[PDB]
Amino acid sequence: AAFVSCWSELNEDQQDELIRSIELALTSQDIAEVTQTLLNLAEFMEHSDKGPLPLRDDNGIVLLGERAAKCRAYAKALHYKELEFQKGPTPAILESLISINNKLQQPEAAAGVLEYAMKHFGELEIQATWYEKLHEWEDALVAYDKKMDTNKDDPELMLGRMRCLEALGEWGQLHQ
Amino acid sequence: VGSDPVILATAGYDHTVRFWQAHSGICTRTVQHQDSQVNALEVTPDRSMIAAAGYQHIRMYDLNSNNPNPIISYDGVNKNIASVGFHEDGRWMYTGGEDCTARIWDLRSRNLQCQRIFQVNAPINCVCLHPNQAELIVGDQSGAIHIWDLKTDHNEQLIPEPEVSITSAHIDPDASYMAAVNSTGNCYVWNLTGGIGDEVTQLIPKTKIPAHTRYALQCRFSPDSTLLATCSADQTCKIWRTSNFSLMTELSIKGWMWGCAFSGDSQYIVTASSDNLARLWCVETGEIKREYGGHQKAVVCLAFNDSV
Amino acid sequence: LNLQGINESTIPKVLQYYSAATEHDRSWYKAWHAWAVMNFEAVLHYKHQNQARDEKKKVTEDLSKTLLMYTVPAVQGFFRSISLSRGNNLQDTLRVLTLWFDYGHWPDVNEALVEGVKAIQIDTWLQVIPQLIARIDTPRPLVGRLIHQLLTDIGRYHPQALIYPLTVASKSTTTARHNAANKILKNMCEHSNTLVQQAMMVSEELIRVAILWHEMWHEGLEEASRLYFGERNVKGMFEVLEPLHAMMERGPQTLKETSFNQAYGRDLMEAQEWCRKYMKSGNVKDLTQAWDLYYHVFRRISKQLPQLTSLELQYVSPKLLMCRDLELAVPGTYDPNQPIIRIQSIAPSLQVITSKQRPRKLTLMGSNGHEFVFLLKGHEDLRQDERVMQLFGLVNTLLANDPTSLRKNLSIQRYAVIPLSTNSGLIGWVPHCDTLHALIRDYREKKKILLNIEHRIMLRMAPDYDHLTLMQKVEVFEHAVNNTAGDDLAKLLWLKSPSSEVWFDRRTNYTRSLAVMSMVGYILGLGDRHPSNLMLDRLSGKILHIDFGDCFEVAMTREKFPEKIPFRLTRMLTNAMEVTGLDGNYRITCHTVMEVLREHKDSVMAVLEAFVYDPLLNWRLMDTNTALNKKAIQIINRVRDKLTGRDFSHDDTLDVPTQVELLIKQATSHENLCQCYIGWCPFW
Ligand SMILES: Nc1nc2cc(-c3nn(Cc4ccc5c(c4)CCN(C(=O)CCO)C5)c4ncnc(N)c34)ccc2o1
């Protein structure tokens, strides 16, 4: 309330200085208390009619989500990432969406994300680790075998195939 | 209006029917059609008068006098009327109504009743006449085509693979092919018997063309049978050549594109769209040769009589 | 019973198998249940083999001889299976009742029923009381005696569970119903004799505050004028008016009744004299004179009415005011296990909600020490709601008894319904809820958006939207949709939350409840789901449906504006889900619920059959045309087709994943949505 009351009468030049100070604070420390206080302030300003805090020419969705991820407040991260998706989808946002949903005990949402990716981004943009994240150990094995066929011996694909085999329990092929 | 060797007209939601001169383009006369839209217009073979089909009634205006309001009216039907036709002798009129019935009317006999009726399942979209003027083709929303014989009174049925609405169909003037279009954008073509009348009607499908990616709204053959036009809701009008069924030209307006009419020699094309304007294009060059405007609302129906 | 089907060579084999299974271990419940159900099947197979063959002397006698060997084992097995359940046994009880009111007249089946009815507890009959009073006056002679005896026995103990429906039946136009009800009430009298009188007085007084003279007239005259002036129906006009003139004859018995009579009695009496002049003269001017007087009355009430905002009991019903410490339990609270709670007194004032129907807001003070609020409706039949609530309870139990559904908290929200007559009733009051219409109206007025923006755009584009053809309508619908944003509900739901970690749970609950009630409503045939017929909680997001008048595809066959939709699924509802779309919680929850329903088809088909075969309600179906047995058979066949997957082509048999997809495709179509009545809001 004090912040809102003060901010309303400030001059355009004093507001930018305060915003710069807040940005410096958000980046600098990992203090759990300061970060939580500033996140709560941002949320409160969002709910009001004065408009959200204008941080860094973007309203700070990226920075706020990144900082909320470390603070272990996953709902805020999901909200900010969902705003990011609406501005524009890219194959890099879907992976973060899947991971955040997994951290929140919601497999069905991740399955829906994969279905959307399948419908809207063809095949070349699909990676074999997304299946691993969803515990679909058979499609991951199929994709890894297909990849290892074309490409030569690369350690990462071999490790991924071994990891996929371990979960199912195929001791024979794994030992071979 | 009727003095010129070409008559052109268009209509839509604004309750007005307007006539245009093709050579340079300017309005010459307007008629009022209050209380409903217009679904189709047609000029009689006698080159005198015109018929407009709308909601629950069919009205006829005159071309030679240019003074008078409706001369003949047909009223007392249910729902919309989707099509209108005429016999080359100018004695019978065929209509495929919305309420699942096709009807025949007599022009000179002023008894307000249809001579013959023929009922089918699902509403009717399009009706067409065989060149011999002895058979009738009917399409319905259920995805089925019906063939009806006027002299023997028996009918037969057909159904392509999809159970989707048929939007239009037409038989070229020399009875060599017959084509139809469905709402999935696909078109189907069938070969026909050489002679017309007293024929087995050996309808065998040559092939289907995936002409469009959205709804198709009409299709017509050229008077010379060389070309086949196809409109659509994807702002594209495609022309195919009958010798090989391959694309020749593709006109675009990037509202939908509703109407389509050819010239007496397959030189021009006249098209209407939902953007309140009509366009006259050259078939070969594929460039807009002229434009007609003045309507306040969209234009849905068109008529072009290039004969005298 | 697979790879074979049902025949005349297979039935003996499987009966042998099940009999051996019962013999080897005479305590398993499943064995007896299966044996009884198998016997019940055989009987229904030899009937449709006769209707299909016989219809399309010795035959009937042979049928009597052959069919009198499957019914008695069925009854015995059903009774023994009931004995071993002691809990979820609704299906067996309904099956027993179905057999009873179809083959009781036969002598030996009556012997088996008489024997069985003694050995069962009396608590097994308290869940089928609504289905027993419907047949209180059966023509057959051997059924009514046993029904009366069982109803009397249900009266000695647990009497609080019989007074309301019996009182409702006691005041009926048909003579036999009220005769039987009065006989049973007489038999009950020597147990209490105060509870009965209190119940009758309370019911009479309540059925009266519900509708007042000015109101009955404000509508009677409306209806009578429509009949005469609109439809030229003089007979019908008189049939509305004659009863209203008669009623005032009884003579005022409360203050308000007298003041109407003082204001309008002379004018109405004179209007009747003009009508009676017409009866002798045949001169229509005399009816015109009467209508001049009736119109004068109608306008005065029309302007008097809108200012009635509350009612005081002292001018309406002093009888209720004098009531103190009754022995009658609060409506819709009796449970044979918990202690009883009685009504201490009634509050003195009633608040009238401002609407067309003008329902009241009654409140009672219980002996426990808490208030109970109710909604008192008049001019509305409320029995189809009772039946639907029983069905919803069954489905809730089915969902609760499964692990996958249990881990998700899938259920249906229900309320309390208590009929009082053929016209009025009581409904429980649900707190923290608001219709969608109200929420969108408030949001759009706060943000200053035109409330009819989409319709205004549609009309501007073409002012003939109601008469255009199909392809013409779809273009206009698409144009209207593409030039507007449909994110009001999502934005409103975000704003109305305190934090960001509560919004998540609320959204989850919203989605899952929507999916569950969509899947159930598809099978039930429910329709007429415009935005005013569903509400939304605040502390949670769970959705709630109401107004279950239409069922069994009644709205898909009407003549004007027939629906083409299985359930409501529009863009505003979809946008409020997760950003990706329908392929998340919604589709998987639909899969789960449809699987559960498909596993237990027998119970659902038991409940729905008893419901459709009740003669007091079949009126909802035959009215669709412009005999009834054939319609009931068709309805049940359609329900079976739905529950077996053979609902799009009788030749195929779809799996759940495939059917759900077809349903979702059918619901979200522009061709189907463009045809809806404009009051349905097909754009929200
Ligand atoms: N058959 C049948 N009706 C029912 C009504 C309720 C019910 N509804 N509401 C809100 C409410 C109450 C009254 C009105 C409206 C909304 C909308 C406007 N309106 C109109 O009359 C014009 C509208 O077109 C009056 C409740 N609030 C608390 N507890 C409840 N149980 C309810 C429940 C079950 C019902 O079952």
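In chain B, numbers come from Swiss-Prot; the residues present are 8-261, 271-324, in order.
Heads up, header says this was done by electron microscopy, 2.9 Å.
Every residue gets a Cβ built from N, Cα and C, even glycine.
As given in Swiss-Prot:
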{"type": "MUTAGEN", "residues": "B:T51 to A", "note": "Reduced ubiquitination by the SCF(FBXW7) complex"}
{"type": "MUTAGEN", "residues": "B:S55 to A", "note": "Does not affect ubiquitination by the SCF(FBXW7) complex"}
{"type": "MUTAGEN", "residues": "B:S72 to D", "note": "Impairs interaction with MTOR"}
{"type": "MUTAGEN", "residues": "B:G192 to D", "note": "Abolishes interaction with MTOR"}
{"type": "MUTAGEN", "residues": "B:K305 to R", "note": "Elevated assembly of mTORC2 complex; when associated with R-313. Decreased sumoylation"}
{"type": "MUTAGEN", "residues": "B:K313 to R", "note": "Elevated assembly of mTORC2 complex; when associated with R-305. Decreased sumoylation"}
{"type": "MUTAGEN", "residues": "B:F320 to S", "note": "Impairs interaction with MTOR"}
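Recorded features from Swiss-Prot, shown on the structure.
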| residue | record | DSSP class |
| --- | --- | --- |
| B:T51 | mutagenesis position | coil |
| B:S72 | mutagenesis position | coil |
| B:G192 | mutagenesis position | coil |
| B:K305 | mutagenesis position | strand |
| B:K313 | mutagenesis position | coil |
| B:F320 | mutagenesis position | strand |
Candidates from B:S55, B:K305, B:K313 close to chain C, where mutagenesis positions are judged by Cβ under 8 Å: B:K313
B:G192 (mutagenesis position) versus B:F320 (mutagenesis position) - Cα distance in angstrom: 26
Listed mutagenesis positions B:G192, B:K305, B:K313, filtered to Cα within 10 Å of B:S55 (mutagenesis position): none
Number of Cβ atoms other than its own within 10 Å, given for B:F320 (mutagenesis position): 24
Top Cα neighbour of B:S72 (mutagenesis position) in the set of mutagenesis positions B:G192, B:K305, B:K313: B:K313
Residue among the mutagenesis positions B:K305, B:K313 whose Cβ has the most other Cβ atoms within 10 Å: B:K313
C-beta crowding around B:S55 (mutagenesis position), within 10 angstroms: 14
Alpha-carbon distance [B:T51 (mutagenesis position); B:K305 (mutagenesis position)] in Å: 28
Those mutagenesis positions listed as B:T51, B:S72, and which of them has the most Cβ atoms within 10 Å of its own Cβ: B:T51
Cβ contacts of B:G192 (mutagenesis position) (under 8 Å, same chain, 6 or more positions away): B:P217, B:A218, B:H219, B:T220, B:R221, B:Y222, B:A223, B:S239, B:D241
Cα separation, B:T51 (mutagenesis position) to B:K313 (mutagenesis position) (Å, whole number): 27
